[PDB]
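Please read the structure below before turning to the comments.
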Number of protein chains: 2
Amino acid sequence: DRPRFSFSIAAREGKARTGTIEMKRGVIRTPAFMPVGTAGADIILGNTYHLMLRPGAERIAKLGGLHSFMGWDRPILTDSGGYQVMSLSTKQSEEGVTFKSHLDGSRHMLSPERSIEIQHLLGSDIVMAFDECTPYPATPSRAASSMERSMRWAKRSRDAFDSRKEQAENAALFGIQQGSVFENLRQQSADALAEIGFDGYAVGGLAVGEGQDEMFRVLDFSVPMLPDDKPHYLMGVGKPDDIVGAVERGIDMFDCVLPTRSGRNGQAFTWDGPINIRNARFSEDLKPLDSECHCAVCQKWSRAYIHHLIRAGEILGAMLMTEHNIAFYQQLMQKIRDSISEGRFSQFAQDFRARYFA
Amino acid sequence: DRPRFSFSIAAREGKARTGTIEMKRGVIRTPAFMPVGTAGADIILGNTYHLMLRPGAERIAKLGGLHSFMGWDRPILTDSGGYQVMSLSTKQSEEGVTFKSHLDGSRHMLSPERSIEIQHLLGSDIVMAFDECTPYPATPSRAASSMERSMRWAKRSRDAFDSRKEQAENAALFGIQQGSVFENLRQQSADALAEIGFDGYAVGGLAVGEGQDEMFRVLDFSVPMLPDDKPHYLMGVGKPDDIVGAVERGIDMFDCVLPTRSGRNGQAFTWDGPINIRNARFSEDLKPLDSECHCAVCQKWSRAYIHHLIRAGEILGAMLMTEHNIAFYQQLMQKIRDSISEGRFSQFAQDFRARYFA
Ligand SMILES: [Zn+2]
Ligand SMILES: [Zn+2]
């Protein structure tokens, strides 16, 4: 019987690590890419914000929880809902966030306690603390005030999680570091989260428009501040090259809507970079989407045929693109894990970039 | 090695028949439903009209033909393109049809000879004669003039097909009966087609807004006019109940865009009739789309989850609906074939209607 939560590091190269997270519902190989569930993967993401508006968290619980609902019996991660509320809905206070639903007009409050309860009703295995994703750019004073509130909210998240026996005994709770791009605030945030104690630690407040150079600069000093012996989750990242560089800086877990978003808009990821399959240059191209990809799409169909389907507005085309993209991301993570395990990740990263950007 | 074309009838009940068409690329079990290829099935449909505008028939041939292009090595049926040109594009003459492409503005002529050549370039296994689908309603004089032109065009289609060695030796040619709703014209058309000689015979000019009662009335006298020992193809039909009644009247082959169209617009076919899965009554319904369906969707997911996906605009939802609908149609045809073979099709049709319309 697997434990509630156990992270083991099997191999290291520089700051990069590869290992496993064992949970009751399955093993997660790291570094891990965690795709959206409604799009192989060891863990998927549920969409807390959407689910709390349609059908409602109580309704999901009545239907048996998200695992039963989605037909997925392996681990599920849910975000805490505030990023999305603050992105797509609002009134903020020390208690939480108030907002109105575009779907039906109803009012909703979200607080650390309510966020944890919603994630409990959904039945997720990895629960995110309820935080404030500081806007970018932020002044030192605004970044500090926001980070300090998020740390108070992290303690409230911890207490709410621990009060629910079924959750505390079967799920895991991750804290989220904030502090914008400022080293001293990232340090204060890390210290506060470690004093509370979490099962894993996310780097929040990035992939919010700062650009890769700045993101990598912040990762350079921020990830070493987190406990080495716990997983590190970079929220919202990212492009294949962002993932490779973030792994080089000690990140273990990733989520991003790009594979699914790109697959709906004609973009395929390949080892030679992204391509827009609708472009006329693919109309007679008999090669598969990627010449090395092991996925079922590249086993059977050409760029020319997928180009044809998408240009025709056929749903099959978008589904084949999405399947390919999700598969590409999992192949990227497998190559990352194997190369770290084999002590050749530095060479892999160099080879990856030379070809991806050629 | 299979023959170019051989139709055998294994069992009969009333006017209904069940059997097989053997072609070089595979066996087709009849009665057969023939789904759109870009949506198990023994034969799929290519979209001649679309393919001749994008990428062009010559380009498909350069890419290896439709079998290679689509990744489908079993039989393919193509329509002759005139119905669509006359539906979606025009100037008509004894030579053919002239029309302009909305895609690029270019001009196109379609004639019996060009239609046959396009279908040759596409590489289809069952080729339709180039006909005029008479509009509905039609006067006796207009229906006769149109039918007479279609019969002259049927002879020109036969001659063009026979002139192409690779086509005459490896593909099959179907003639299309016209004559609107008029018994004497349907008889003249049947006689003309039988004198020319075809591998199979389609009933054209129906499913054009006449309604099921009138369609069945025309089938009642029209299908017996065709050679009994050759397949009978009802073009454009149809709803599950249209198919059952048409089989009762001697039809062997069907095509219809409803399974795919419905699956894109929230409608699922079930043994208890069609349902609109977006309706709120399905939001907490844990049953599969259909309680008896053997398809992979109904094996794994609920109405509530598919409702959720479609309401969320997720591509996965439309794909699961379409998979279910195509599978439902093939299960319907399997039950039709088995019941005719077992001498209980009359009972099946009665039981089907009592439940489908309950
Ligand atoms: Zn692939
Ligand atoms: Zn089904």
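Going by Swiss-Prot, the residues shown for chain B are 10-48, 63-112, 115-383, listed in order.
Determined via X-ray crystallography, 1.5 Å.
From the backbone N, Cα and C atoms, a Cβ is placed for every residue, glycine too.
What Swiss-Prot records for B:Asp102 is active site, proton acceptor. Classification of B:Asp102 (active site, proton acceptor) by DSSP places it in coil, neither helical nor stranded.
DSSP assigns B:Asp280 (mutagenesis position) to coil in the three-state reduction, outside any helix or strand. If you look up Swiss-Prot, you'll see B:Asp280 marked as active site, nucleophile.
The annotation substrate binding site is assigned in Swiss-Prot to B:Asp102, B:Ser103, B:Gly104, B:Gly105, B:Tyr106, B:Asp156, B:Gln203, B:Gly230 on the grounds of experimental evidence.
According to Swiss-Prot, the Zn(2+) binding site annotation covers B:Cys318, B:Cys320, B:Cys323, B:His349, on the basis of experimental evidence. Every protein chain considered, the tally of other Cβ atoms within 10 Å of the Cβ of B:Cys323 (Zn(2+) binding site) stands at 24.
Around B:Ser103 (mutagenesis position), the same-chain residues six or more apart in sequence whose CB sits under 8 Å from its CB are B:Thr71, B:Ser140, B:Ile141, B:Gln144, B:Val152, B:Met153, B:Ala154, B:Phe155, B:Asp156, B:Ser182, B:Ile201, listed in sequence order. Record note (Swiss-Prot) on the mutagenesis of B:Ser103 to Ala: Strongly reduces activity.
The note that Swiss-Prot attaches to the published mutagenesis B:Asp156 to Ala is: Abolishes catalytic activity.
Around the Cβ of B:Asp280 (mutagenesis position), the same chain contributes B:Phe42, B:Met43, B:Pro44, B:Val45, B:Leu68, B:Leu100, B:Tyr258, B:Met260, B:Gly261, B:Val262, each under 8 angstroms and 6 or more positions distant in sequence. Quoted from Swiss-Prot, the note on mutagenesis experiment B:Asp280 to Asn is: Abolishes catalytic activity.
Selection of the recorded positions B:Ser103, B:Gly105, B:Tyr106, B:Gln203, B:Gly230, B:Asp280 by a Cβ distance under 6 Å from ligand 2 yields an empty set. Flanking an unmodelled run of 2 residues, B:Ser112 and B:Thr115 have Cα atoms spaced 7 Å apart. For B:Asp102 (active site, proton acceptor), applying a Cβ distance below 8 Å and a minimum sequence separation of six or more within one chain yields B:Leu68, B:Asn70, B:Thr71, B:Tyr72, B:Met153, B:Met260. The Cα of B:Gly105 (substrate binding site) lies closest to that of B:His349, out of the binding-site residues B:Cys318, B:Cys320, B:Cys323, B:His349. Cβ crowding, taken as the number of other Cβ atoms within 10 Å, peaks at B:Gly230 among the binding-site residues B:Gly105, B:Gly230.
Across the fold, the C-alpha of B:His349 (Zn(2+) binding site) and the C-alpha of B:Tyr106 (substrate binding site) stand 28 Å from each other.
Long-range Cβ neighbours of B:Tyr106 (substrate binding site) (same chain, at least 6 residues apart, Cβ-Cβ under 8 Å): B:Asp156, B:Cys158, B:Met260. Listed in sequence order, B:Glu348, B:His349, B:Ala352, B:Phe353, B:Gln356 are the same-chain residues six or more apart from B:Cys320 (Zn(2+) binding site) with CB atoms under 8 A from its CB. Within 8 A of the CB centroid of the Zn(2+) site residues B:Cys318, B:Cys320, B:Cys323, B:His349, the other residues of that chain are B:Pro313, B:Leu314, B:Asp315, B:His319, B:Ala321, B:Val322, B:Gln324, B:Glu348, B:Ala352, B:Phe353.
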